[PDB]
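These notes are about the structure you will find just below.
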Amino acid sequence: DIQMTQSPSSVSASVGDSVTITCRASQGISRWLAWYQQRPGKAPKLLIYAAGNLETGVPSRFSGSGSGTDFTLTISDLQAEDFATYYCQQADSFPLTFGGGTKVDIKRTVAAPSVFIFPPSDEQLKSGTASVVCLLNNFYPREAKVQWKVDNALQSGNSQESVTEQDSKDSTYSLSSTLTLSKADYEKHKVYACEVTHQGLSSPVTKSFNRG
Amino acid sequence: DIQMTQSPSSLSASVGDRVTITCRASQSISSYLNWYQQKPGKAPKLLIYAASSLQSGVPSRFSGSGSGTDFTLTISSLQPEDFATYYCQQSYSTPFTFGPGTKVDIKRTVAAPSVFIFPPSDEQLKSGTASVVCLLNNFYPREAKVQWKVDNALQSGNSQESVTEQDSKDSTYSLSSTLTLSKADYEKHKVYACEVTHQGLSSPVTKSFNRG
Amino acid sequence: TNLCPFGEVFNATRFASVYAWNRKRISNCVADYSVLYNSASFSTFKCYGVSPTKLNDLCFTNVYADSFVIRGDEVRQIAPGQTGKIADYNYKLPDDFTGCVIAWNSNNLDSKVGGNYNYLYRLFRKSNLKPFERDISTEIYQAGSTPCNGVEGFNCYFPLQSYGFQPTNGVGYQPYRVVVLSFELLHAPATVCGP
Amino acid sequence: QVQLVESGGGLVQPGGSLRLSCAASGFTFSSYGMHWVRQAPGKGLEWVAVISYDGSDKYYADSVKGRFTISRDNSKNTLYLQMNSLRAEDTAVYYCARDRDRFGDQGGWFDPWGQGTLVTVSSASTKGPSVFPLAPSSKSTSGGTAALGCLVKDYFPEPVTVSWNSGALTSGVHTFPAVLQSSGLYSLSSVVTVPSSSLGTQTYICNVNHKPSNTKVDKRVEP
Amino acid sequence: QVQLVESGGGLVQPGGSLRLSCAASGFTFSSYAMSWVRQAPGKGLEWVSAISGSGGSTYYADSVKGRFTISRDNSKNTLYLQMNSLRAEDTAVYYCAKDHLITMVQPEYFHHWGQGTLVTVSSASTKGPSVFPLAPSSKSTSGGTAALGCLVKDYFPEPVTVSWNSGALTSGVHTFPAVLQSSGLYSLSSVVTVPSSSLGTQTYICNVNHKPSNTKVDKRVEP
Ligand SMILES: *[C@@H]1O[C@H](CO)[C@@H](O)[C@H](O)[C@H]1NC(C)=O
């Protein structure tokens, strides 16, 4: 009833740039809003309360503004320790609600993804399950949009995704998609492939293999 | 002003039953609601205070529960001394407003009323005003409709009706409706009729008479 | 040239309840009261003992700033020789008060759709409060003759009650932020002059 | 024991004045705030005014603002309500109630209530009633239960006591409540159901007694 | 300034019960309202429940109401959350939050946070992982660099550790975060990139350590 919407879902910035994040509420909440920052594997930390009030230990480069429905958080001089996830929470009506969350990433040159494919080994075939692996290595940005083709047929609801954090050396990503199916279902088909559509690629890249 | 609404307006229950009454406010009042009981001809009594808190001397069959804009009053076991009128009051701000009131009456089977009509006496036709009386006897429940017709002309405004309190021996009601008009307006027509509708008969039943 | 920190008192984000009124001590600075007196944003601005009309040329030992929140109809109680809930049980001013009282509407901040129940006031006490006395106890009040034994029930009430602050309430039931400035004058250097 | 007693009701012409008092006994009067409530005939409860323990905070309803005044005396243990510019819709029963605190602004309940006092505002003068007969059916039996009664009309003030055959007939007698007509005068009806075969033999007489006009009518109803 | 420590989190079956405790030190415990806020393993924050500096008022969300019960003990300076009828959607890290200012009835903000306790809801038993090879390639033509790997499957509970030659080959090693399958167990993949020249010459293996099941397993990778 009091759902709050954040924007954008994810942004990229370099050290020294400025970032603006918007938070909107379904109904007027006066100035009952708080901005929180969280790093992976750690407890959330408060940055702003009221609408633009600074916390006693937060660096003075965080700013907040807005009232009623719109609110805005501003990072002026971005540093290396300001890459985290930010949340906006209302505190006027019950139940209390949190924002979706916005992730701030490191900006760098566009990199293409090296695509590899991995068939299921003989050892696992004895067990009765098969997992075909599509590996996307060293790309940017985060949007991958990997799809699975079996005999040129779209597959849905059969694969799961896993991504890494930004590399500490070259600020790149990596992705692995696993198509898991039964041993009996694996012998039904003969051709498998995974296709990748990325900003750094002029055309979608398909990696395929045949049984045996 | 805060408007308070009770549901329902009249409830018929028998001895040993469970009775629930609902009060609703137009604005949050926290736990500032009270429940009062009043019997005919006597001062109102205090039953519940502060949402849920019994009053000394009140039997433990009464209970209350609620917070915000929704409250409920509950009687677990009904007793012959519990048929009365119940009010909900808000103690949030001035002016203090009560509810319309819910009336509890003893339950019994339905009864079809007997309808009688009385033309105006010769001692009243020689006084400038004529009164025609319609009498309903021995009906349950209270809800009944009475319509006055003169040559199939529906009229409203020149009629008042009264009902008695519920009887003790048989718990039935009696109703009387009077139609009053002037001497000159009484002899402009020929037939008069009183048509009554109650949920104890097949179809509306009317009693009519012609002048002279 | 040190400016007196009136911004932290008037422009504070969150205020204190009337029974837990906040006290701040101000000394060794320069105050420009004409800025406050010419703001055209305060509903109530009444000063006793001193004349508000450009009397900042006086030196005072200390300035005590007391902050709290009440409802509109209770603003009349913040004055010498007053009786009521706030004057008797929450905040009492002496009859020989020498200071200033400022109160302004805060329905846009302290109100809360659904009810702001975090502002409380004390309703029951064994005796009236002495001037400038603060009570923050939560002992159960004994209304009748049966001891409470530390539990609430018949004739046993929690001594604190909650304001219900909503944007749709009347002016008499809307939040008002109150700041009281008390000027101390003793045998001291009196470093608070504020030219 | 704790109790409250009201006094000061009666009849007042429109635009007049009145003053009701409520005396309390049993508890300490100076430690509680007091309320006035009212109930119109056949209507619901309506809150009127509230006074604190020392008369420094008074609040009234929107319909009684300016006209009404609340007051209290702590030495006499009394609560006073004064009504100026009395209107025709101020006719009601009045109750004095006591709160659980000294102020009574919010969060309270009316624990003790008084008996209540009646205040009527009307321009009508004292007038006796006129009784009329209601012939049962005049339609040659065709039945076995016949209803007959009297019609008390145009009397002021209430009440009138209707009895049948000097109290001999009590079974089947219904006396409806009086209604206030557009002329300021009351009117009620009393009915009785009797066997039809007794219509020609037994004589039926309705006795209407109006006290504050010294009136006694003994009209009879016959076919 | 203050210190909040949470305890009681663990592994329970669906439909079971749990009691989480939050111990607070450094302030007057009865003057502040406590809150329980949970975070899913890969999702955002969600406010769960709140108490009010006493116990009179309790606030619950629209997804835990009817199953959760919040309480506190001010004498022992402790806060309790009783969770019943637990489902798989309740697997989250729980935080005991509190505001800096004195709030007695309503939570408002969350300035102080605890360490958090992970609460896992599953019907699976401890089971050792299974390791399989992912062959590097069959063509050293694209760029002279191939990618090989190992796959860990069907283990519970978390975590597993892969070292890739006992911490001697850490160059291009990419261990992916584990994911929860549709059966209750987990999966993991560790892939490395090496020059295609050292395919039939160099030797690398994957060693997997899982402490809860006490399983250390070595596996060879070969084209
Ligand atoms: C409070 O803030 C307003 C606007 O920022 C300002 O005009 C006012 O002077 C401030 N109050 C004081 C006492 O300086």
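Residue numbering for chain C follows Swiss-Prot; the residues present correspond to positions 333-527, in that order.
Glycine is no exception: its Cβ is also placed from the backbone N, Cα and C atoms.
The domain 'BetaCoV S1-CTD' annotation in Swiss-Prot covers C:334-527.
If you take the C-beta of C:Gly339 (variant position) and look for same-chain residues 6 or more apart in sequence within under 8 angstroms, you find none. Among the natural variants that Swiss-Prot reports, C:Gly339 to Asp is described with the note: In strain: Omicron/BA.1, Omicron/BA.2, Omicron/BA.2.12.1, Omicron/BA.4, Omicron/BA.5, Omicron/BQ.1.1.
Quoted from Swiss-Prot, the note attached to the natural variant C:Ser371 to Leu states: In strain: Omicron/BA.1. Taking a C-beta cut-off of under 8 Å and a sequence gap of six or more, C:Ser371 (variant position) has no contacts in its own chain.
Among the natural variants in Swiss-Prot, C:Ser373 to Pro has the note: In strain: Omicron/BA.1, Omicron/BA.2, Omicron/BA.2.12.1, Omicron/BA.2.75, Omicron/BA.4, Omicron/BA.5, Omicron/BQ.1.1, Omicron/XBB.1.5, Omicron/EG.5.1. The residue drawn here is the original one. Spatially close to C:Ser373 (variant position) yet at least six residues away along the chain are C:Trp436, judged by Cβ distances under 8 angstroms.
The annotation that Swiss-Prot gives for the naturally occurring variant C:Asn440 to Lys reads: In strain: Omicron/BA.1, Omicron/BA.2, Omicron/BA.2.12.1, Omicron/BA.2.75, Omicron/BA.4, Omicron/BA.5, Omicron/BQ.1.1, Omicron/XBB.1.5, Omicron/EG.5.1. Its Cβ placed at the centre, C:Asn440 (variant position) has 13 other Cβ atoms within 10 Å.
The note that Swiss-Prot attaches to the natural variant C:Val445 to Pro is: In strain: Omicron/XBB.1.5, Omicron/EG.5.1. Other Cβ atoms within 10 Å of the Cβ of C:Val445 (variant position) number 18 in total over all chains.
Secondary structure at C:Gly446 (variant position), as computed by DSSP, is coil. For the natural variant C:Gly446 to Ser, the note given by Swiss-Prot reads: In strain: Omicron/BA.1, Omicron/BA.2.75, Omicron/XBB.1.5, Omicron/EG.5.1.
Annotation note: C:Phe456 (variant position) sits in a coil segment as assigned by DSSP. All protein chains shown were included, and the count of other CB atoms within 10 Å of the CB of C:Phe456 (variant position) stands at 18. Per Swiss-Prot, natural variant C:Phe456 to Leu is noted as: In strain: Omicron/EG.5.1.
Cβ environment of C:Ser477 (variant position): no same-chain residue six or more positions apart lies under 8 Å away. One entry in Swiss-Prot concerns the natural variant C:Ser477 to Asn. Its note says: In strain: 20A.EU2, Iota/B.1.526, Omicron/BA.1, Omicron/BA.2, Omicron/BA.2.12.1, Omicron/BA.2.75, Omicron/BA.4, Omicron/BA.5, Omicron/BQ.1.1, Omicron/XBB.1.5, Omicron/EG.5.1.
In the three-state DSSP scheme, C:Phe490 (mutagenesis position) falls into the coil class. For the mutagenesis experiment C:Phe490 to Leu, the note given by Swiss-Prot reads: Increased resistance to neutralizing antibodies and human covalescent sera neutralization.
Among the natural variants in Swiss-Prot, C:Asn501 to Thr has the note: In strain: 19B/501T. The residue drawn here is the original one. Reduced to three states, the DSSP call for C:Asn501 (variant position) is coil.
In the three-state DSSP assignment, the secondary structure recorded for C:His519 (mutagenesis position) is coil. Over all protein chains present, the Cβ of C:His519 (mutagenesis position) has 6 other Cβ atoms lying within 10 Å. While the structure shown retains the original residue, Swiss-Prot records the mutagenesis experiment C:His519 to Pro with this note: Increased resistance to human covalescent sera neutralization.
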*For C:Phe490 (mutagenesis position) and C:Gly446 (variant position), what Cα-Cα distance in Å is obtained after rounding to a whole number?*
23
*Closest of C:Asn440, C:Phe456, C:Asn501, C:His519 to C:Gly446 (variant position), Cα positions, recorded positions only*: C:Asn501
*Hey, which of our recorded positions C:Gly339, C:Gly446, C:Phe490, C:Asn501 end up with a Cβ under 8 Å from chain B?*
C:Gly446, C:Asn501
*Can you count the other CB atoms that lie within 10 A of the CB of C:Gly446 (variant position)?*
15
*Should C:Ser371 (variant position) be counted as helix, strand, or coil on the basis of DSSP?*
coil
*Including all protein chains displayed, how many Cβ atoms other than that of C:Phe490 (mutagenesis position) lie within 10 Å of its Cβ?*
15
*Round to a whole number and give the Cα-to-Cα distance in Å for the pair C:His519 (mutagenesis position) and C:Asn440 (variant position).*
43
*Under a three-state reduction of DSSP output, how is C:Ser477 (variant position) classified: helix, strand, or coil?*
coil
*In whole Å, note down how far the CA of C:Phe456 (variant position) lies from the CA of C:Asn440 (variant position).*
30
_For C:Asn440 (variant position), the three-state class that DSSP assigns_ = coil
*Quick one: Cα separation, C:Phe456 (variant position) versus C:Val445 (variant position), in Å?*
28
*If one measures from the C-alpha of C:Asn501 (variant position) to the C-alpha of C:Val445 (variant position), what distance in angstrom results, rounded to a whole number?*
11
